[PDB]
Amino acid sequence: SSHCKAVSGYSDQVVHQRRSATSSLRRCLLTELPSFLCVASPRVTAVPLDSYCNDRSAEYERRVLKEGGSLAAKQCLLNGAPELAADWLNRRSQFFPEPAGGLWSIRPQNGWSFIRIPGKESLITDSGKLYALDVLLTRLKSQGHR
Amino acid sequence: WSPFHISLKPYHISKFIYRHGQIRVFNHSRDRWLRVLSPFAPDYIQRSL
Amino acid sequence: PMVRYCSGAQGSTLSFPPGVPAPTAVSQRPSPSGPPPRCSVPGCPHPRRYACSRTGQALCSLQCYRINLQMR
Amino acid sequence: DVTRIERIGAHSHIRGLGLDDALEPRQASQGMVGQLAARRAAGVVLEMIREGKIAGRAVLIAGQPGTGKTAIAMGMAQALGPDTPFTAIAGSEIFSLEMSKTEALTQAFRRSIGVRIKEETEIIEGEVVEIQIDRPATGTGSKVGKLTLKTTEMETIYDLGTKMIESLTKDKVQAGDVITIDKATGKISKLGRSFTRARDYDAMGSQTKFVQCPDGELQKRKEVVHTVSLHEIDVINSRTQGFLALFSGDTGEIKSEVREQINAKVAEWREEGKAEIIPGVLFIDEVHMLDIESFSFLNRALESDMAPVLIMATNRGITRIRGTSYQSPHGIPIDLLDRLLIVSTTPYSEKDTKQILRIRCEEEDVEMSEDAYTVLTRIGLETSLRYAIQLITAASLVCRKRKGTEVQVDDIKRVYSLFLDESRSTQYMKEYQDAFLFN
Amino acid sequence: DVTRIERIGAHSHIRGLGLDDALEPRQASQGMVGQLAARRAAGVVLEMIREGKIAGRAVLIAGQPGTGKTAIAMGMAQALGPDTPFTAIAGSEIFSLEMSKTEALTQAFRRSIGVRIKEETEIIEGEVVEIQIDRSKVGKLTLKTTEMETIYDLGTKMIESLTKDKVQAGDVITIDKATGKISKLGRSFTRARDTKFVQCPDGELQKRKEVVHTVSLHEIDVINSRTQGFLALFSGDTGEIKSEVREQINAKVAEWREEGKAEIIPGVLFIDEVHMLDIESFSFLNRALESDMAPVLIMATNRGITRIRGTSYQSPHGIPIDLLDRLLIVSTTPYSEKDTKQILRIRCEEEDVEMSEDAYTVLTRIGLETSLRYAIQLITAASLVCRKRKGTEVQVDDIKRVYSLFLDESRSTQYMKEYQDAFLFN
Amino acid sequence: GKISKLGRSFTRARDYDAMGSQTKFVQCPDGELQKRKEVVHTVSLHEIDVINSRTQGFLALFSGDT
Amino acid sequence: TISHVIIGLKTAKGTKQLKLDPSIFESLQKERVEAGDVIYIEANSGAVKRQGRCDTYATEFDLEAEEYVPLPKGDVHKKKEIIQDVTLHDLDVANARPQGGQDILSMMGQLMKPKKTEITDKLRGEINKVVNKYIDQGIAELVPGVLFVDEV
Amino acid sequence: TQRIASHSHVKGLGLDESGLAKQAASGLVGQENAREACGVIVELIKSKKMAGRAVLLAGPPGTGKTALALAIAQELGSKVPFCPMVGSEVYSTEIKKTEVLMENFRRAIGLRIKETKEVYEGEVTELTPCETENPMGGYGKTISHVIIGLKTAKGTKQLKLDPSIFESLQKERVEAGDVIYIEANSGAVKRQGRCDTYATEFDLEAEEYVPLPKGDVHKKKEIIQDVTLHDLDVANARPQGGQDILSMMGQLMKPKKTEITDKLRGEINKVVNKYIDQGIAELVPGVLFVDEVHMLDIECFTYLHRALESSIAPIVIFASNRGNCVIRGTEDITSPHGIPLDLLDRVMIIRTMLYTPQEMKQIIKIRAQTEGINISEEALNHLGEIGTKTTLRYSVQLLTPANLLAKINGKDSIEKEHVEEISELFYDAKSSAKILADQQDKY
Amino acid sequence: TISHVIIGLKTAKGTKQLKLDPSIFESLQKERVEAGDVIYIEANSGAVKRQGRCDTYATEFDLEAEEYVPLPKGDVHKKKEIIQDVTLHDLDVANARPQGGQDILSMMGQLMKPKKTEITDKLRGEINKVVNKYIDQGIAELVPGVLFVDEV
Ligand SMILES: Nc1ncnc2c1ncn2[C@@H]1O[C@H](COP(=O)(O)OP(=O)(O)O)[C@@H](O)[C@H]1O
Ligand SMILES: Nc1ncnc2c1ncn2[C@@H]1O[C@H](COP(=O)(O)OP(=O)(O)O)[C@@H](O)[C@H]1O
Ligand SMILES: Nc1ncnc2c1ncn2[C@@H]1O[C@H](COP(=O)(O)OP(=O)(O)O)[C@@H](O)[C@H]1O
Ligand SMILES: [Zn+2]
């Protein structure tokens, strides 16, 4: 049960070949949950509330809060540790860099944005004619017809 | 489609409150004595140890 | 300016191009010392905990510090 | 000789309901004997569930203690199959300190309606010959490489982009390895090191098992079948990158809006033909324990179009409902009681108790004499069937202690004298009135 | 017609508590009528609230259900008006899960007493004509009102403050000098050729504006709790404010009052349905009403001699004698025929329904026989029926029809005894 | 090899007329400098439990958060 | 520090250069966006979505894992009108524990356990004022509905 | 010396080859039928066939039911788990009762798995990046491998390593004089610190020195570890990693028990089945002993109902000492032993009877000898008589204070006067109850 | 590199010079205090509060984001005798849990919401010992107060 992957459990796998149509069967193996499942999105999004005072000291303080209180804490909460941030900065010249330990390590399938661009494959599932044509095409391709 | 985005007017704190309202600001001279009298000071730690 | 790393069948290989900083270096064993330093007072056989400040000799404890202070 | 995690339990002999193609129960088949009417009704409801067209149907099984209600439940669970979701929940498995009773019941309901997805991907299984990495000196962090794969028939050379190289480095893949490459997602699954390539080796930097080389063509297609319950889809979509809550069970009182969103999305998924939704069965056992609020939530939750075919079980009589002071049949208010069919079970006889004992001994691999069988049946008629079932293992152990092979009446009498029954224990209990606590 | 968030509610027809300068109530004014002996006694409490000299006073309104004990307390809020805090909550809303019951009452007292201050600010408001920023950086812009123009040289900070918020020609902008915030209001009509259209401002560009501000005492307590304490004041995440912080804040406010650096505005706490409030809360109230910073509270009870919650003891109003001595009791009286008829007239005015004169007598009879609320809700149903009938004025035959569709408690209970078998647990 | 600052000497408590956020004035240590000896420690079993309860459990000894 | 971000976006019509706030740069670096990757930025919230590399770079690598999307059609910068159905409780809950924005507080609040909280009267009143202001602008239309309480 | 407990003498049931109970063996006297039944139960547990079978030891207080469970545990050995429990452990403020019970049920099932450890460790001396002498087109050299010299207290040897390990060596501070270790299976490198040999070249160094390793440079051994099935649950529920904001955040927050979902168990069972089928791990079922069961709840009993007929549950031994008592969680539903009848039909009842004065005296003597106490016969008989007057516990408890009184008086054994004085000093339950009844007006 | 910093204060009653340890210099640098600002300093606590730029520089720019204040009309050096009270419970609460050490410019106080906890007895004993030691040194004295309970 890794903390960075979506593992459903164990399920048998079938690997079909291309020659002689031989299908091999595998035993229990770790299975990753399909990505598409995540489709939910909140109805409304809000910017976090912020305060406002009427002097330069409070303005400076809230401008600090707008980009994090300190650089040390910012790289801590973004890479895992300041030394981890330095490692990520200089990893470019390393053949085998150590894995990152911050928010950049976490990579959700849809990202942190809730905007959802209409998938192209919807073209098939919105028209039956297209649906037909698709399956007939797969068929004819298999057979070899022009 | 994207979620409807809202943004509220910032909460307003007056300058009188920002200057004389934080207990953390008008009691720094009293929190200093609590940090002096804390038993976690290295002097007391070494002495007791 | 390309550093090549080949995990071949016969064995691994890491190549370095001309004028590359060639960070790969070497190491050696610095020569050790036979006897450890001892307390400057001939009678005391303890090792050197520290060196004195006023006169600058190896010392071990309060007694040898007082001895060195008196004998100077 | 080897002992797996699954042992011989109390219902380990029941392999089904034992019904013919005409749905007529047999006297003795598939580990089930007697109780013809209840088995018939169970077969009817099993065929009904298999058809899977109507929703929110409830069935209650009532009868005497130790008359096979749980046995019927396990039988229909085994007959249903492994690929059809079945959930067994006790009566007290919903009173939780982490979520409300209604929330627990909602999770139990949504845990029964499964979604089956067939996932077909294109993969490349092959042995690694050599790997080429060309690190940049300064530049801007762009890496380039090549990778040669070989099988017993064909071999090829592949180019590498800037995405799989980091994965290959993270997995630390070197020469002499057999790997499966997922073309779609891009993950690298490690099988093991080969044989011939192991001849040229440095000091031990990787010591593990050994494998062979994938024969045939280098590129193939793999297929997986995923069965995902609605509840875990809800948990997945309730928070970003939240997946340990499937195992940790930390999600509590999920927001409804997520639930309707998942319901709608599952509806479209069914319409598009990609995934297939299959209703399951929920089995709540000893359901007299449910508070009245749970029953009344069941009332409304059973009228939805996604509810499962819940099956009840109760052995109580005219008893007050938990949390109230009103009497009612089966300890259940009439409102819920008026929305389901009730199946009753009859007490057993000698002829079928003997066959129950015989099949239990066949399961446990114990041999007794016919006189021993008669004595055991007399015990299992003067005393409950569970006691007679339990005595079998003790008698077999006692017989094996004296280096015997066939259990005899003397062994059974010895075991009867050694252990005790509830009735005999209570009888011996009355003579120590002052010796016990709080009489 | 656009629909506001606020619509025609149960008490939406009340706008202020009508009384004369001598505190004597007239028969009909400001939408509410009746209760001659109750409106006069409410005026004294309203005057005490609007004074603010004395602290910690409790008044309880007791009477028959439906006799306006909630109506007069709702009109008191309207007559008090804004700028004086008024917190109204239900008696069953203090039983929180993440907050103690004793702490909820304290959190409710401190939402009603406020602290008011006045300060000065420098504001630069006007229409901008031209902006020029070179490549530190040098900036220059010319502001223009209807009565003057002025050029300005910008410092380095103002360069960023103007580049962050893209300001072009013909924009009416307001700037806080002490902070540097650009708050554009719109564009002028002059530059509209080739999105709120505002005209150019008036007067001097630089104004010394006096700004008054009031903050709840509970607001002050919550700000000091966390690193950003104001955030928890909207989401309710605050819980169990330490009792030592409250004492220090009280001392601070007391010395502010003594030095005249700020003023204290007493408020009103309305607590509805007190009859269901544990004896612990009552005992806490006995001691929380003797504080210097104790607001004035109005409380309403519609129950008689009843067992008080949490115990097995019986006391009037469902309140122990100890709390009854602290407060003053005002008793309402049941409405009469004329009062009921006038109430129906006022309601029909509120929902704007034109109905016949002969219907008032039958509606008044129905209200007098059915607790006066059923008649109140019958009006909208009758109007809907008449609208379905394509008529214009509500007639008697269109009321009795509704009288046959929707039942009341007495008729439904009578129809319940003859279906006893089919009804559960009776 | 861990440094544990205890404060400043009494005789060094005048060169600054505006002391910082947190400073303490303690007398200079006396006696021998590098002391080597044996000490006895009496620890309750509850402390050993709490320490291994979580990653940093010694805070719970005073906080009561265990 | 970073003050400006210069981004060149090439659609079917052509290419344009834009200057954007450093927060947009932070979001772009967050999503691992390089040259040749189709992106979609909204200016109301600053959110950035990456759809993968362009279809032109299809034959560059024999083996690859990234998905390829075709070149977008239309103008680089464009505004669109979206009709949305919402409830008061959605706005209230979104303002209770905010999750919008590209900062670190909301990003990490997106990962915590979603616990309910008791909303105070102040937030409800402020939401009422905001929605009234929206109504007065001729955009927000109110459609009150029905709540069905069963087994009351 | 190990301090004397209250059940130290119990070393076994003391049975023959034929299973008959000896009169006095392994610290147990009497209860012959109970000992025979417990031996049968021990054989059942060792059979590795049944699952979810339960036995209820029923008898008056102080008759040895608790002792017999410990005797069964001792006769079982130490390679099979034996989880004790009381009836009050279910009531938790952090998690529901049926999860406390499920976790405990999963505790009493243990695994045992074997593996090999291979490591190269020791002091580093030199690092020679041995090159191949003939760079390739477009490059000035071609490093072939890295020669690393490692020395321990046994000897020095040189190892040829992959060049990429050098990239890891510069990741840490790999200089001559440090001691390192590389895992053969993993292949990583880790630095422990500088040797003690160079601990005197300075007077104050910020790093702490470790002793030079003793033994061969390349170590390889075989180890067998035992983990219960509940440990896998907790390990999989809370992934202990550091390269995440979630892992570290949870590791900073207060740790709380979480209700483990049944899907996690469904996969752990599958993987352990696969590894058992591969012959790598050996499963050993154990025993779970609940004492004072009468403190459970009706919900707990109703969950135990379903819990017992499972094919995975271990063998459970219940113990109780209540008469006809009201079941906890109900109003007035009385039942024997405070246990519901429907559950009580799933258990095998073992009756435990009282103790005769001869057996009581034998128990007193056994306790005295195990405790290291010498007693005279004229005092042992008086102590046995006193115990028979009141109870066995009150007789056994007076052993130590009498010995202390005798040692104070200087005598090396207890006499009549010591026993009578101790009995005069302390009181029993019966006399105290009589005094309370007499003086009820002043309490 | 740095040992101490010399600062010069001036009002319309005189001028003084002060010597600051690097901690106070760091505190000044955090407040973004440059030459020509009105500063308030407390020697006992080390508090640093910037009260705005002096009015004499108000003409330096026509529009500046800063706010300007007049030169103070008072003594640069002020001495007072102050008597402070603090109950034991304050010490227990302060030392029970890790003190936030956050007074703005930190988002790590935005993670854990403070909650009242159960104070152990070991802490209370340590506090008692420390209080005894300090009142034996003569720095502080002790006063036994009174507790009053209603609705007992
Ligand atoms: N018809 C049957 N066929 C086979 N076994 C049965 C049958 N009825 C009861 N049994 C056996 O009786 C035992 C006890 O039954 P149980 O499940 O406790 O009944 P209930 O749950 O109704 O009390 C079970 O282990 C089961 O194997
Ligand atoms: N004096 C009054 N003037 C106008 N309407 C009234 C008056 N008294 C009661 N009502 C009506 O009664 C309804 C609510 O009664 P309410 O005051 O809640 O009863 P109670 O006083 O028993 O709480 C309101 O819709 C209101 O129109
Ligand atoms: N068969 C026995 N042999 C020796 N000692 C026994 C025996 N049975 C009981 N005892 C002693 O009795 C004491 C209490 O018995 P215990 O197991 O607590 O009874 P219960 O479980 O009924 O409370 C124990 O200290 C034990 O040494
Ligand atoms: Zn010396």
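The residues of chain E that appear here are 15-149, 156-214, 222-453 by Swiss-Prot count, in order.
According to its header, the structure was obtained by electron microscopy, 3.2 Å.
The backbone N, Cα and C atoms fix where each Cβ goes, and this holds for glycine too.
Sequence-distant neighbours of E:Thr81 (ATP binding site) (same chain, 6+ apart, CB under 8 A from its CB) are E:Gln49, E:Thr359, E:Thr360, E:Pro361, E:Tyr362. The ATP binding site annotation in Swiss-Prot covers E:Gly77, E:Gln78, E:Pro79, E:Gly80, E:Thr81, E:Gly82, E:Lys83, E:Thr84.
A mutagenesis experiment is reported in Swiss-Prot for this position, E:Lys83 to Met, and the note states: No effect on interaction with NOPCHAP1. Counted within 10 Å of its Cβ, the other Cβ atoms near E:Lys83 (mutagenesis position) come to 24, all protein chains included.
Less than 8 angstroms from the CB of E:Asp299 (mutagenesis position) sit E:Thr84, E:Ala87, E:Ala102, E:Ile103, E:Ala104, E:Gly105, E:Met326, E:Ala327, each of them six or more residues away in the same chain. Swiss-Prot gives this note for the published mutagenesis E:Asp299 to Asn: Abolishes ATPase activity.
Recorded in Swiss-Prot as a mutagenesis result, E:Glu300 to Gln carries the remark: Reduces ATPase activity. Decreases interaction with NOPCHAP1. No effect on formation of RUVBL1-RUVBL2 heteromeric complex. Within the same chain, the residues at least 6 positions away from E:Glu300 (mutagenesis position) whose Cβ sits under 8 Å from its Cβ are E:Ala104, E:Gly105, E:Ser106, E:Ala327, E:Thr328, E:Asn329, listed in sequence order. In the three-state DSSP scheme, E:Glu300 (mutagenesis position) is classed as coil.
Taking Cβ-Cβ distances under 8 Å and a sequence gap of 6 or more within the same chain, the neighbours of E:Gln78 (ATP binding site) are E:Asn329, E:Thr359, E:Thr360, E:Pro361. A coil conformation is recorded for E:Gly80 (ATP binding site) in the three-state DSSP classification, outside any helix or strand. Taking the binding-site residues E:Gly80, E:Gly82 in turn, the residue surrounded by the fewest other Cβ atoms inside 10 Å of its Cβ turns out to be E:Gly80. Counting only same-chain residues at least 6 apart in sequence, those with a Cβ under 8 Å from the Cβ of E:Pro79 (ATP binding site) are E:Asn329, E:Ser398.
Long-range Cβ neighbours of E:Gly77 (ATP binding site) (same chain, at least 6 residues apart, Cβ-Cβ under 8 Å): E:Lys83, E:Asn329, E:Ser358, E:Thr359, E:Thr360. Listed in sequence order, the recorded positions among E:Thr81, E:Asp299, E:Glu300 whose CB lies under 6 angstroms from an atom of ligand 2 come out as E:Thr81.
Its own atom aside, the Cβ of E:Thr84 (ATP binding site) has 18 Cβ atoms within 10 angstroms in the protein chains shown. Residues E:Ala85, E:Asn329, E:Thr359 surround the recorded ATP site, their Cβ atoms falling within 8 Å of the Cβ centroid of E:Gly77, E:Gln78, E:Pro79, E:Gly80, E:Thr81, E:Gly82, E:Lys83, E:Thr84, which are themselves excluded.
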